[PDB]
Structures are given as C-alpha cells and as structure tokens.
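Step one of this worksheet: look at the structure below.
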Amino acid sequence: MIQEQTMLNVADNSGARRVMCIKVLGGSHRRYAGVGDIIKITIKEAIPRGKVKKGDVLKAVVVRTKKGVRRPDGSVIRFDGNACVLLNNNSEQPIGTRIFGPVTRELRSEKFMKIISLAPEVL
Amino acid sequence: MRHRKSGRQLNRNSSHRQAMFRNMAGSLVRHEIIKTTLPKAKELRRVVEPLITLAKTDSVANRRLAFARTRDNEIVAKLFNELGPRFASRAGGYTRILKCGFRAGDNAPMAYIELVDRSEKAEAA
Amino acid sequence: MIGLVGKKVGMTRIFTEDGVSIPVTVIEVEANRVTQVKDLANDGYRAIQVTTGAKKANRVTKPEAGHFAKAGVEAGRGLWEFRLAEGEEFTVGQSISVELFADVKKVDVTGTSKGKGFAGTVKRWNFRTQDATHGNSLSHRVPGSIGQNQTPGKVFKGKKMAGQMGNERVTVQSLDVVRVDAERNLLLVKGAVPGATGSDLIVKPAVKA
Amino acid sequence: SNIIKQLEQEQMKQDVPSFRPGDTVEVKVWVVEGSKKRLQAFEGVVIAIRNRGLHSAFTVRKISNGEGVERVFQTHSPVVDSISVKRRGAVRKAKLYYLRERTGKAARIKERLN
Amino acid sequence: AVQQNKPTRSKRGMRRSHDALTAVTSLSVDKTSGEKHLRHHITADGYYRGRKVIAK
RNA sequence: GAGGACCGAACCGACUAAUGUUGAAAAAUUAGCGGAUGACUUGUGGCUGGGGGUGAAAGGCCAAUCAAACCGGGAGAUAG
RNA sequence: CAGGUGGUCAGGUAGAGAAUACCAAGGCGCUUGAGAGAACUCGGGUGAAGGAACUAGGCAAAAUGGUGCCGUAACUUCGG
RNA sequence: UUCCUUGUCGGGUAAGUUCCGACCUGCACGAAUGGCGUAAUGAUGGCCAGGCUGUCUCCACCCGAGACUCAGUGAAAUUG
RNA sequence: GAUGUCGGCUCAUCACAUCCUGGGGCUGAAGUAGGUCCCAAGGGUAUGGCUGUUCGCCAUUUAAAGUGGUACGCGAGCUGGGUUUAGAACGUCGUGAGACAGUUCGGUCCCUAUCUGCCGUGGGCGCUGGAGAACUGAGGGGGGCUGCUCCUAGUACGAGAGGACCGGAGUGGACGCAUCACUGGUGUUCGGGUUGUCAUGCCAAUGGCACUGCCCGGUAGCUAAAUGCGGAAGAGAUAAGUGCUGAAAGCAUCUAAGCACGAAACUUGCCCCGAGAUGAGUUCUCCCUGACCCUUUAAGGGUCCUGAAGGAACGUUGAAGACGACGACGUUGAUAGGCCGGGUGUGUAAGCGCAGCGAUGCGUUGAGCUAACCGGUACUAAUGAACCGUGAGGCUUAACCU
Ligand SMILES: [Mg+2]
Ligand SMILES: [Mg+2]
Ligand SMILES: [Mg+2]
Ligand SMILES: [Mg+2]
Ligand SMILES: [Mg+2]
Ligand SMILES: [Mg+2]
Ligand SMILES: [Mg+2]
Ligand SMILES: [Mg+2]
Ligand SMILES: [Mg+2]
Ligand SMILES: [Mg+2]
Ligand SMILES: [Mg+2]
Ligand SMILES: [Mg+2]
Ligand SMILES: [Mg+2]
Ligand SMILES: [Mg+2]
Ligand SMILES: [Mg+2]
Ligand SMILES: [Mg+2]
Ligand SMILES: [Mg+2]
Ligand SMILES: [Mg+2]
Ligand SMILES: [Mg+2]
Ligand SMILES: [Mg+2]
Ligand SMILES: [Mg+2]
Ligand SMILES: [Mg+2]
Ligand SMILES: [Mg+2]
Ligand SMILES: [Mg+2]
Ligand SMILES: [Mg+2]
Ligand SMILES: [Mg+2]
Ligand SMILES: [Mg+2]
Ligand SMILES: [Mg+2]
Ligand SMILES: [Mg+2]
Ligand SMILES: [Mg+2]
Ligand SMILES: [Mg+2]
Ligand SMILES: [Mg+2]
Ligand SMILES: [Mg+2]
Ligand SMILES: [Mg+2]
Ligand SMILES: [Mg+2]
Ligand SMILES: [Mg+2]
Ligand SMILES: [Mg+2]
Ligand SMILES: [Mg+2]
Ligand SMILES: [Mg+2]
Ligand SMILES: [Mg+2]
Ligand SMILES: [Mg+2]
Ligand SMILES: [Mg+2]
Ligand SMILES: [Mg+2]
Ligand SMILES: [Mg+2]
Ligand SMILES: [Mg+2]
C-alpha cells in the first residue's frame, strides 16, 4: 500500500538507500501500489559510488510492504518495512545485480523473473 | 446505529451508571422492594440477579467477588445468608417489575421492582 | 426460470482441496409450496404464487387461512410471486425443492438491505468531508452548497441529501452457485447477499449471462 | 446456528496440534509452481492465535535475511500441510505484539520448561 | 431566517391539526377489587391481576 | 551573592485556536501563551477639566461616551 | 449573571513547591426533569498503510517534557 | 526600496513567482528624518530539515453534551 | 431606507462550437501512426512544485487531463490568502496635512428556516359494504467509463524497419452496490498489568478518583484498507454515411414510388420506486342474512337488539427506527431479561501449601472471570377483558337467469 511521498528502502545493490514514490503508475487517479506494481521514484539517499546518484528519477517495482499481500486461502504475508527494486526508466529491467531480503511469489512473472531468480528467499 | 447492542446509557457516563446501579442494587436487597423509573428497573435486573446467582455458592472467593460488586458487607451478608438459600431452587427470575403510575415531578414512568419471594413471612426480620 | 424463497442463515467459507477459500452465503431453502397459479385468461399474465416455512395457526387470519385452504397447503410465513417463462407448467399444491438449481451456475439474490436509519451525506452518498481545521466553522460533515444562485432559484429534484439509508430491496446479480445440498435444503452461493441473518431471500437464476 | 456449525465441523482438521503463543513452530505449506507442488517450511515464533473454529488462525513471525516477516496462517486450510512445535515458550500474554519493537537479545523468549 | 409574511390563523390551525391529544382507550377492571386502572399497571390501592402486591 | 538575569505558581498581562455571536458575558470561556525583584504589581486617599487634561504617542484615554466628554440653556439653530 | 473584588488563616500522603494528584477539618452536587441512543454540531478517545501529499501558512493536533551523570558546534561584545 | 520582473546566474526540490548566494541594468539606496555590520534577545516576518502526527489520501468506530420524544415553564428578530 | 465583492473548498447542473471512448468521408491514407471534416453529449475527463492567485510555467502521469453557461454557479454552506477601514514602514510625490491597482508586516465573516424548493418520513380522507393479502405497470429514477496483456499473427501491408483491421480470451484502474466469512480498525459495557492516593478496622484481598489515570489485549455490532458483484449481450427505430433497383431526364442517378445496411446518442433490454395511475386498476380469500317507530317519504331520521372479519390500543421487543412507521411475540407463549450448557476473550484468580532473609517464585491451575454471541430453559414480565369497526351494501342500461 504505497502512495506518493512514501519513502521506501531499496532491496538491491544499485547504490540507492532511500527512495520516495512520486507516482503510482498504471491508471488515472490510482491511489496505491502493492507488491508487484511499478512506481516512479526519486532517489533521496545513495551510497557514494553506486550506479545511481541522489536526485535521479527512475521506476521501481514494490517487493515488500508492511500492509502485506493476501493469498488465495486468506493468508497474509506482512513485512517490517516497505522495499522496492530499481528498474531502468525505459527498459523496465533491474539496475542492480543482487537482491536483499525475501520477496513474494506475486513477482512470479516473466517480467520479473530476473528478480525472482536473484532473490535469497521467495515467500 | 445500535444493531444488537445491549445496555442503556441512561444519560450518564460509564462511571456514574456503575455507581448508581451499585447503590440501587444495595437498596433492593436491603428493602426487597423499591420504586424507580421503568428503564432503570429493567436495567437493574441485569445487575442484581447475577449477584443472587453468585450468592448461591458460599465461599470466600464468591463473597469477595460479591463485595467487589457491591462494596457493602451488610449487603454481602444478606446475599449469602438470606437470599442465597431463599432462591436455592429457583432458576433465575428472582425479581418482578410491576408498573405503576407516573412521577408527579417529571411524568416519568415509574415501576416497582421486588424480590419474588417477598411474602407474608418476611416480617420476621 | 422461476426462483425460490429462502432464508439467509449466515456466511462461512468453503476450502477447496487445491487451497482456495471461497466466502459463501448459506441460504436455507425449504420446500416452496405453490399456492396459486395465474394465467392469461383469468389474470392476464402467467405466474405462480408460492409460500415457504411454517406459521402458527393462531397467527394466521381468516382471509389468509382461506387462501391456503383453497390450495390445500399449510400456511407459510408469506407469499411471493414468480413470473412464468413460456413452457413452465406448475399445479397448485405442488412443492418445489432446492434441487431446481442443480444445473444453475449463477443466480441473482434479492433481499432487504440492512437499515442504517437516517444517514448523512458522507455515509449515504460518499460526499467529501470539508476541512477539519484551517478555520472551518461548524461545517465539517455538512453537504456544502446545494444549488446555484438566482438563475435556477431552486434545488433540483433528485439532489443528494441526508435521509433514510438501507432497509430497501436490493438485488445482487450473477453469484456463483458453490453447492446445492438437496437433502439439507441448503444453497451455497459465492459472495455476500443483502440483508441481515434470518431475513428472507429471493433466489432466481441469473437473468444476464 | 446448528446449520452453519454443521457445515464447518465437516471441514475442520482433526489433528491440529496444541500450541501456545510464544512457542516456535515449523509450518509446512504447499507451494505450487505449475505442475509441481513442494513443501516450503516457515519456522518462527507464534505471536497470536485466533480461535474461531473453522475460521481459526495464527500468525508466525520470523527474521529472514535481516527482514522481519509475519505470516498469518489459516490453520484449517489445506494449504497448511503440517504444524510442528520446536520449543515451548513461556510468556504471560496472549498476543506478543511487543516483539515487533524488539530484536536480537531483546526478542528472546524463555523456554516454558514443562 | 424569519417569516416574510405573517402566517394566517388558518395556517396556524392547520399545523395544530395533529396536536390533538389521544385519550386512553379503555381502563382495565381488576378481578378482585373491581377498580379501574391502566392496563398492565397496578391499581391505586396496590392490586394487580387480583393480588395485593403492595400493602400501601 | 550581583542582575530592568534564567525556569516556573500566586499576581499582572493578552500571542494563537476553537467555542460563543437574540452569548453564561454590551469583550468572556476552554486549551496553550508573555512578564513574573521590577521601566513590577496592588490597596486606601489625593491632584490635573473639555480646545482643556493626561498620553513609553494608538488621536489613545478622560464613568459601556472622544478628530474635542456629559448635563442644562441659546433652541422650535439651519436643512435649496 | 461561568466576569470583577483588597487583606488574614495554610492539615495529611507524594512533591523542589502556595504546581499537581488523592484526602482531613469543613463545605457542596451548581433550581427543570424523564427517556431515546438518527443526521448534524460541540468537547474528547483510538486508528490499518502512508506521513504535510493538507493548507495562503504544519492552522490545529500529535510530539518533546523529570533528576543525576557524560557530552556539546559555528559565532561571540568573552558574559554567552 | 526593482516598474519592466517569475531580471540573470548559482544553491536547494522530481518540479521553487517564495527562500539563500551573487551580478549591477539602483524605474525611484545612501550616510544621525543616519549608512553598513553586529553576539545576545523576540507570543516579530520569510524559508529549509529532523521528529511527530486524522492536516491530508479517506475517513471509521467509540465516550460524553445537545439535537429527537414525553412532562413543566416559555422567548426573539420579522410581518401590506 | 445595502443585490457581500477575487480565488479556494464542498456540492453541482446545463450547452456542444467533442478532450477521451463510438460511427463515418477525404487524404499528399502502404502498415503503424496521423491530418481534416461530418455525426454523436451515454459515461468519463490527473496528482504535485511555485504563486492569494484565475491563469501560467514546471515535474510526473492518463484513454483523455474538453470549451463554455449557471449573480465571472455556490459566504442565511465553509474559508479569509488577495482585495477593501483604523497601526506601522519603504520607495516616490508634496513646504505640509497627506497621497500612490506601488510595495511591506498586522488586522471581529452574524442569523434558532415562516414560505417556495429539495431529501426523507408520517397523519387524514378518497378510491362507493367492510377487511386481509398477492399483483399488474401508466409513469419515474438509477445505471451506461476505460486500460493493458495474450490468441488470431510477426499474418495482411512493407525494400526494410516496422506492423494491423475484423474476431476471441484474460487481467487491471476509477466508480457504484452489497456484505462482515476472511485481513484489519474501533470496541470508556470483557480480562489483565501498573503509578499516586483515599477508603473498606488491620494483613491479605478489593473499590473510588486521577483524560477510560496510564497502558496491553479483545467479544458482538458498526466498518475499509477487507471481498463479492455490477457497467453488458440482444432487439427496435435512426444520425453522419454506404447502398440495391429506378424514372423524371432513351444515358446517368442511393430517391422522387420501392428496398437494405448503419453509432457509447433515442426506445427497449438490467436494477429500484410505483394504482392519490382521482384514468384511484386486477386476482384470491374472509366477514356481516335483527326488530321497530317517526316523518315533509328519501341515497331520510330515530330507538331497541346485535358488534363479525378485522383493526387499533396496551405489554415484551427487534440486525426496524429521530418521532410516527415497519417486523416478531403476548401463556395454545421462546418476545425480552434471567438461568443452564457451550463458545469467545483475557491469560494460570482467590484461598491454601511449599521454597526463599526478602522482593518474589512454584504447585493446586490454562486457573478464575467473561458484554452485545450460539444452543437450550417458562424462573420473571408479556391479563380475563375493554375499545374501534356492523347488521348483505345506490341509480340507469345491456346481456344473461327468472
Ligand atoms: Mg437529558
Ligand atoms: Mg437499523
Ligand atoms: Mg478531501
Ligand atoms: Mg465564529
Ligand atoms: Mg421560476
Ligand atoms: Mg527577569
Ligand atoms: Mg517566567
Ligand atoms: Mg487562559
Ligand atoms: Mg524571561
Ligand atoms: Mg493615524
Ligand atoms: Mg469609554
Ligand atoms: Mg436663536
Ligand atoms: Mg429642528
Ligand atoms: Mg486582583
Ligand atoms: Mg491546586
Ligand atoms: Mg452521541
Ligand atoms: Mg493512522
Ligand atoms: Mg501505524
Ligand atoms: Mg516518518
Ligand atoms: Mg504542499
Ligand atoms: Mg494542494
Ligand atoms: Mg500550533
Ligand atoms: Mg497537545
Ligand atoms: Mg516543501
Ligand atoms: Mg511553501
Ligand atoms: Mg538575495
Ligand atoms: Mg531612507
Ligand atoms: Mg535606524
Ligand atoms: Mg528571526
Ligand atoms: Mg416541551
Ligand atoms: Mg429594503
Ligand atoms: Mg461547469
Ligand atoms: Mg456537433
Ligand atoms: Mg441508451
Ligand atoms: Mg460567483
Ligand atoms: Mg448564498
Ligand atoms: Mg487578509
Ligand atoms: Mg494608516
Ligand atoms: Mg457564516
Ligand atoms: Mg414563498
Ligand atoms: Mg471487530
Ligand atoms: Mg494491603
Ligand atoms: Mg473519594
Ligand atoms: Mg474516572
Ligand atoms: Mg458463561
């Protein structure tokens, strides 16, 4: 349940540490973005020598939320923080090469198979 | 909305309601019949009758628990020594609400509420 | 096709063996007994009138009792009509069971929604609340403007205002039939249906696809 | 009512083990990835239990790869294959929600030692 | 907000057409004392359904 | 043990908001706010009088009254 | 008539305290009540995820809050 | 204090008619109707950040006082 | 002898000179994508940064971010930033008092709704004997949005790059309705922890007050962020448009006679209201089958007898509700309370024993308590009555029976 102005942690090694969602993509008046949704972000804090720098405007896919995901049997999977993975602004491919922390199977799609294959744990 | 909710507010806050019904329950078991408004009388049933059910099993735990609900040892004594044995065989319904006229000062619907076994032999004590 | 009159028992869930929880509404559908058949000749339209449930003989009036005695059925808790489609034939006194929905896939459930009483415009029409602070004076949940200046000089009919909400007839369409339990007079539909627990429901096959 | 409880008791599992809040359990769930279906384990602390018959549930919390994860299971769902208690904890409360604010040595739970 | 014209005595009487009181339909008669009383209420002397329930 | 020193009650004040606006009140209440040993505050009594007083100065205040108080008189001013 | 009105008296427990909380001595329940438990208004409590995106403006609210010890920058009129 | 004007450049922001730094083209700064600096101070003006939050996305529930019903009393502005 | 004046907020409504979606003609239209014009108003039609701003610029979206009217819609609905009093200052003008759509800081937004209107909800009477139900549907309202992916097909088209129509499937956004099984929120009526203090003689145990004292959990109910469903298909008549046959006019010609297509618009189809539809409809069932007098002799008045069906009232009440209303029930009774059992929540009561110098710990013990929940149970309260409502229901004509 991510909206604009929401700060997210970064679950990859692209160099960013804190990003802020500036737009929930995919529909007019769209309010929230859950796990698996693409968002437009700006980088609020980065490491000194990463692949990205503070101020860039990219896209990201949400991989962990405190609100959590709902499974078809009614189960919930909540996380302690919101996290995303930075994507190329036009190619929608992950920028980093590693993934930290677990992800969910909502990402199990040919578009994010690169993320599923790199994740340390899929829930 | 009020769906399935129980308990009347009686235009009081929670602490006032609790104190009032505590006093009114003590007065009921002391005199075995009192006169009050019909709404107050109907809510008093859900307070005093659980005390009588509690008083059927004499024990220091029940006595203390009854004391916590009434805060009057004279009331607790009568509950466990008189009203307990008197209702040992009755399964609930220890009170009786008899509607009467309207209060002169504010036209409030009044009602008597009494213990059911307040017979002609109650004059002994 | 005709429908049936049941009672909302409540909501539960059905676990599918492949690990899916289906929220279902349990509808008790006892035998619906046909009490009157209307035809084009005598009434100008084809329909059946059914009753269901039971009723204490001391609560039925002589006009109602004579209506049930005319049909030869026991008095139920009410009467409902169903327009007959071309080809459906029913006789008075005939009983209709829940197994009529054996092959029906989707149904429309009609009931009386729960009553909210007098509801404000925020609850009834999803109006936006005005500012809670920033100087707002006694105007937090009020509807705001209700018209234009002198040119119309009136409030248009159908304006959304506060008033009675709920406690009205509501139909939910195209609900999947999860299970038809004939021997227990049960009908499990996926989803939620209008009304409180114990209210009467009218279940008809889906008029749409 | 008698009707609904009759429909629910015929779906409930009959061998769900007894566990309390504070015990560490290992839940094995069914993960379907197409034509396969394997068992994925999920071990952690039971921080809440909802007793509602068929609608009963319990939420397990674990620290996975530095990230805290809570998962609410529907105990009578066929997705949950089995439940095994690893160690029994000794807590005073029924809902261990305060464990969300603690970590490392602060999130330790005494063993019940029964 | 206030009236722009004085309402008439006719309009005033129409509004009060619903203000009429409803007298009690009929009083019950006690089986023992034969007194009249409001139904489901005790009598003036403390009788109800043929029983002296209060001795006052 | 100095201070137009600091924090903060009484006390004096009146910065913000809400309420109230045919008010509980012709200026308040509630929650916060400033000063709080001083150019402080307060009681009692006194003095300054209307083109006059007084004013750390706002044309402020001078009995709910002020770019000239109130009361009586000129006076039935005058009113294209 | 929720305003204003100088001085004197100053118990207990906790507390730095005449703050504050609960009590003593003592005095009161504020001169309409009774029900109900809609919208809406007022005064409050709590709130998933987000956290100023509100708005003229963080208005309001939330938050901070004590004692001891450690530690404390630019700048400085050497006191801060 | 600058009309043209949201001047231009730089900083801050994903985006800054405000803010900070500079430029000088000062419509119409300027030296006791003082010029330029200035630590401390401010219920002073502008701007930023952390924290914090029902300010908001988007409202939900709850506790009280009214509103509503019954009994008693009983106004007001306004009105061809 | 006052029509409150910008912008914002809330809430709108209409126009079409259409921003998107729909239908077309032409193209300097290969395809994709456009350009332009015609038809079309059903629905839809951003969030932010800056500024009082409308606007605009910018950032990032979207199928699209339409243009206008409505006292530049909307202050007896909100706001008060701007403008637009009194204070003060700058620049400027003036000898000066002062002045400046120049600038700057500060600066009281009242009204209990009579009428119309509107949203709800009742009372009366009517509908021609009365009553209880079930309907018909004249008419009215609601609803009508759209993305992306996949298949068709890397096909048609194209040098290549690229890349379809038509048709089908899935899955979203926004919006609406319903619901509470799930996930949660709330839960001052449930349980527990704890600070200060006062009290119950004291210990122990409890209670009061301190915002519910502060907190931690939490039942029912309500509820969204939760999860179900919805927008259609089809039909009729058409718009622009495309035609067939075909003369006037030996040809030609979509038109004059005739015939066929043709869109989210129209009329239906879907949902809701609906016989005060006074044009007051239909169907089924139920109830009433006494006398007598007067008079101006009639749709007359009166007395006695009679009081039905049913209704209302009263009571117990409800997931119904401001009040009315509506629903259930009233001993031939589960309507409410209580009670019994269960469930749920809280988390191992009190007392006692043991260990310890003690705080405390352990055992009895998943104990005790447990609201609104579930299943039972006449223990209490829903009374015999009384009340209202009558006694076969006008005239004319027609078809039928006598
Ligand atoms: Mg009251
Ligand atoms: Mg209701
Ligand atoms: Mg809003
Ligand atoms: Mg005001
Ligand atoms: Mg007109
Ligand atoms: Mg000082
Ligand atoms: Mg001070
Ligand atoms: Mg104050
Ligand atoms: Mg000071
Ligand atoms: Mg002046
Ligand atoms: Mg004065
Ligand atoms: Mg003269
Ligand atoms: Mg004169
Ligand atoms: Mg004083
Ligand atoms: Mg004090
Ligand atoms: Mg209330
Ligand atoms: Mg929150
Ligand atoms: Mg939170
Ligand atoms: Mg934050
Ligand atoms: Mg902003
Ligand atoms: Mg804004
Ligand atoms: Mg503030
Ligand atoms: Mg505060
Ligand atoms: Mg900002
Ligand atoms: Mg700003
Ligand atoms: Mg500058
Ligand atoms: Mg100067
Ligand atoms: Mg100077
Ligand atoms: Mg400053
Ligand atoms: Mg009155
Ligand atoms: Mg006038
Ligand atoms: Mg408009
Ligand atoms: Mg047009
Ligand atoms: Mg249409
Ligand atoms: Mg206007
Ligand atoms: Mg107006
Ligand atoms: Mg202003
Ligand atoms: Mg001035
Ligand atoms: Mg106003
Ligand atoms: Mg009028
Ligand atoms: Mg709940
Ligand atoms: Mg003690
Ligand atoms: Mg006390
Ligand atoms: Mg209290
Ligand atoms: Mg129990």
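In case you wondered, yes, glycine gets a Cβ from its N, Cα and C as well.
Where Swiss-Prot documents A:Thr97 to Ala as a mutagenesis experiment, the accompanying text is: Reduced RsfS binding. The annotation that Swiss-Prot gives for the mutagenesis experiment A:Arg98 to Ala reads: Reduced RsfS binding. Annotation of the published mutagenesis A:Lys114 to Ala in Swiss-Prot: Reduced RsfS binding; the original residue is retained in the structure shown. Under its mutagenesis annotations, Swiss-Prot gives A:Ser117 to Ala the following note: No change in RsfS binding.
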DSSP three-state assignment (helix, strand or coil) for A:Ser117 (mutagenesis position):
helix
Tertiary neighbours of A:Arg98 (mutagenesis position) (same chain, Cβ under 8 Å, six or more apart)
A:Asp12, A:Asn13, A:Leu118
Tell me the Cα distance separating A:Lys114 (mutagenesis position) from A:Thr97 (mutagenesis position), rounded to the nearest angstrom.
9
Counting only residues 6+ away in sequence within the same chain, which have a CB under 8 Å from the CB of A:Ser117 (mutagenesis position)?
none
Determine the minimum-neighbour residue: among A:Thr97, A:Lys114, listed as mutagenesis positions, which Cβ has the fewest other Cβ atoms within 10 angstroms?
A:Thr97
